[PDB]
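All remarks here apply to the structure that follows.
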Amino acid sequence: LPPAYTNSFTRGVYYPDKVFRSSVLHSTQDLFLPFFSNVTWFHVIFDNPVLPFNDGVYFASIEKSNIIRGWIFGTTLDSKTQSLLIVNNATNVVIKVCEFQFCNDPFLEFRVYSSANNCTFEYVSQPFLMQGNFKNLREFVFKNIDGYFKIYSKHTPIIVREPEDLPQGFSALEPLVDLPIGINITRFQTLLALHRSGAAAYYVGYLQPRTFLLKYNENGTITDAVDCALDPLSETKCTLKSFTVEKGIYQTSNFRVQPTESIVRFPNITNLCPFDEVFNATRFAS
Amino acid sequence: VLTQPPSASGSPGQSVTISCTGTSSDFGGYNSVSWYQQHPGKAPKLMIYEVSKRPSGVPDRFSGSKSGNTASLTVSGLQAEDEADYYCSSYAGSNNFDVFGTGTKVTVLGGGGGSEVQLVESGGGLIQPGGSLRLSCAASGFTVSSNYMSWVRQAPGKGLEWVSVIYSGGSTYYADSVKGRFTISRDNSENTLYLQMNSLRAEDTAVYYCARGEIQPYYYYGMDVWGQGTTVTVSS
Amino acid sequence: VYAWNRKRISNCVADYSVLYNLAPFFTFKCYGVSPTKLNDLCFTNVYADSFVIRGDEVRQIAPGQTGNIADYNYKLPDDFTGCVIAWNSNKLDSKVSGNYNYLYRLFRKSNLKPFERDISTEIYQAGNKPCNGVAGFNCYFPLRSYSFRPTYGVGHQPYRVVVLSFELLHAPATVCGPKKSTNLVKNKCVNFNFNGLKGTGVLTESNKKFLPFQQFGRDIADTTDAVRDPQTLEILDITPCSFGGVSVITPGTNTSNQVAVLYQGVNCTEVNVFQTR
Amino acid sequence: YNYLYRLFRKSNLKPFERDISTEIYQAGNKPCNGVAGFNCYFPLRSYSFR
Ligand SMILES: *[C@@H]1O[C@H](CO)[C@@H](O)[C@H](O)[C@H]1NC(C)=O
Ligand SMILES: *[C@@H]1O[C@H](CO)[C@@H](O)[C@H](O)[C@H]1NC(C)=O
Ligand SMILES: *[C@@H]1O[C@H](CO)[C@@H](O)[C@H](O)[C@H]1NC(C)=O
């Protein structure tokens, strides 16, 4: 397939920590989704590529009832190393970090894999993680740290029936699981409910380490957020703790042209140095 | 320390029924009481190991039932001409040597193993007090590096006692008589297995016997084969 | 002893104090640490290994020791940080019907690797002969059953021994132990240690609508002012204790010595008496 | 037996303060009354040598 690329508006600003804040402006520095960024338009109308999991991903889904269910996060998707097969079965979610490689292909009955090895975690979460012209958008911010596989989520009932694209509007994500399992994750594999016996299309972005200034409401929720590396107006709204900038000139951060090449010029001399006749002499020095 | 009758000569072969009392328990765990027939000259020969199921040998000595707290080996009706000593083994507790008994004279009358695997010794004639003398029992048949062998010494008049026990490859337990002055060292795993004296204390004058099988935890091992001993004759 | 469990237990509050009242244990010698300090140390996963040995073999279970069972069925290196919990089981594992069920692998080639389970049933081959399966004069059954009987004495009774091997790899610790909880005190300047968040203040009743996932709570400028109770859901408020500045008004040590004390930031009800701005 | 080694104490020690003790420990609020029961021994564990 030729994976399209759609524009991702302001969406994917999750809560970094669990701290109540009322009517403040918090400037956090963490892995977030860059505003007005590109996200592949993989359409599930067949598709199942292996995406790179560099430091965190933002998954989306505009399925109808059960089209997109499950995740096959892992490092190599082999039987040597472990993996993660968090799926969403009938009103339940099974989370196992067992090293089930594969059987034939990630499709689904547990027809995703057929093997048996040693496991490390079986945290079977009982509560599941998941109107004619009323679809349902489900966003999941997957982020991995030294010893926690944090997973964020948010379910919003979108209404507009425009061509398939990310809607316009700020919407934070709430954490649900904090699996403390420690395993390196570098590859991302998705799967759809085949059930053979424009349907849906998942958006998969990429997180980057950036600074974001978030506004907390009086109740305790985030109403909006401003990036600090999108436009000079955003940098001005970040250097001053206020989303309303007055008229004038403000001194923002300094610019510096980063180098491009790198040369290391040492002298010609290319030979060996006496060490076998110095460290190990006839017997030794005195 | 066990209890055995000094001698037994009255009513030869009719009411002898020698045994070994002094246990005051239920023989510990596995009830396996062996009977050794020590004969002057050649090495002793096994007679019976369990309470029943006698090995390939004389069929007129069986029914070694454990009555009370002692195994009464029925010896009546065997024969009327024998000159040897019957020794019984018990007290199978963990790390407990001296399982043999005292000298029981079972001579009914008084007056009137060779080519199985191998039998070799060192021949320690006129042993100098001290030093380090090595005695081997190289066996060209059964493996001398996989089975559980033992070393037992006996002196004129005194009975036998456990002197050295060695497991497969991970145990070098020593007897309580040496208390550390004896160091067992295994030879090449495919040639033989020898011992070491390590500066004896004038009590090692007794004659040695290298047995291919254990005494108290005795297993069938197909057959019980012993070897002749040699006189130390220390000059301390 | 030849096929022992290897239960990998994790993600629980291991309360070892309960084990002191479950069964009348006879040996609780923990070689690694103390049972009092064990309940305050987190771990990743505990390996539970259970077996049954005689009474004279319980002493053989030690961090480094030789014997018929210490180096042939289960060996512990010189790093065991668990316990040697064991107890007699001569109440339900001894019937007069023939106890040909257990074994201890009397025959072996050499010492096994510590913390290893060798589940094998091949005939012991004592060298110098290819034994494709035969029982005579060269190759015997390397397994031998016990002789446990009810009408015996101490030392040769069925003793169940269970060890709990501990490990600390480069993984987040799951099992920590029990968690002591104290009573709640409201409207009183006291100390608090709520889930690592330590401090002092007056725990009062607040009207803040916390989100169902938020636990802590801060203020405009980096100060914790409200936390969520680890017990039944309740929104509290952490205000600092009663503090203030003290000033002394003195007419000088030349006419008199009577002085006045002004406490700043108080309503005369938190220390004649006068209340000013 | 000539080189002794004390055991755990219900309270932390003091710098430059000798810890000579000969009583029996008491876990919780259950006095074992001299005879060593469960979780109550003498803090006089002898160091083993070889
Ligand atoms: C996203 O990437 C594709 C190529 O991968 C590019 O054609 C597209 O223009 C990008 N997004 C924008 C700027 O529309
Ligand atoms: C804040 O919460 C209160 C009580 O639930 C609610 O009445 C009010 O509308 C909320 N305001 C906002 C903007 O969240
Ligand atoms: C703890 O147990 C009590 C029992 O009444 C219950 O009311 C409370 O909600 C529980 N809290 C937690 C943390 O489960």
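Along the chain as shown, residues are numbered 1 onward.
According to its header, the structure was obtained by electron microscopy, 3.5 Å.
For all residues, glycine too, the Cβ spot is worked out from N, Cα and C.
According to Swiss-Prot, the mutagenesis experiment A:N184 to Q (Swiss-Prot position 234) carries the annotation: Increased resistance to neutralizing antibodies. Within its own chain, A:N184 (mutagenesis position) has A:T75, A:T81 as residues 6 or more apart in sequence whose C-beta sits under 8 angstroms from its own. In the three-state DSSP scheme, A:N184 (mutagenesis position) is classed as coil.
Within 10 Å of the C-beta of A:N280 (mutagenesis position) we count 9 further C-beta atoms, all protein chains included. DSSP gives A:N280 (mutagenesis position) a coil state; it is part of no helix or strand. For the published mutagenesis A:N280 to Q (Swiss-Prot position 343), Swiss-Prot gives the following note: Reduced viral infectivity.
Around A:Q29 (variant position), the same-chain residues at least 6 positions away in sequence with a Cβ under 8 Å from its Cβ are A:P209, A:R210, A:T211. In this structure, A:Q29 (variant position) is part of a beta strand by DSSP. Under the heading of natural variants, Swiss-Prot lists A:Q29 to H (Swiss-Prot position 52) and annotates it as follows: In strain: Omicron/EG.5.1.
Within 10 Å of the C-beta atom of A:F110 (variant position) sit 12 other C-beta atoms, taking all shown protein chains into account. Among the natural variants that Swiss-Prot reports, A:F110 to L (Swiss-Prot position 157) is described with the note: In strain: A23.1, Omicron/BA.2.75.
Looking at Swiss-Prot, you'll find the natural variant A:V160 to E (Swiss-Prot position 213) noted as follows: In strain: Omicron/XBB.1.5, Omicron/EG.5.1. Within the same chain, residues at least 6 positions away in sequence whose Cβ sits under 8 Å from that of A:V160 (variant position) are A:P167.
For A:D165 (variant position), the same-chain residues lying six or more positions away in sequence with a CB closer than 8 A to its CB are A:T6, A:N7. Under its natural variant annotations, Swiss-Prot gives A:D165 to G (Swiss-Prot position 215) the following note: In strain: Beta/B.1.351.
A:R283 to K (Swiss-Prot position 346) appears in Swiss-Prot as a natural variant; the accompanying note says: In strain: Mu/B.1.621.
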Response to the item:
Listed in sequence order, the residues of the same chain lying six or more positions from A:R283 (variant position) whose CB sits under 8 Å from its CB are none
Worksheet, complete the sentence: Between the C-alpha atoms of A:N280 (mutagenesis position) and A:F110 (variant position), the distance in angstrom, to the nearest integer, is 65
Item to complete: For A:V160 (variant position), name the DSSP secondary structure in the helix/strand/coil scheme.
Response: coil
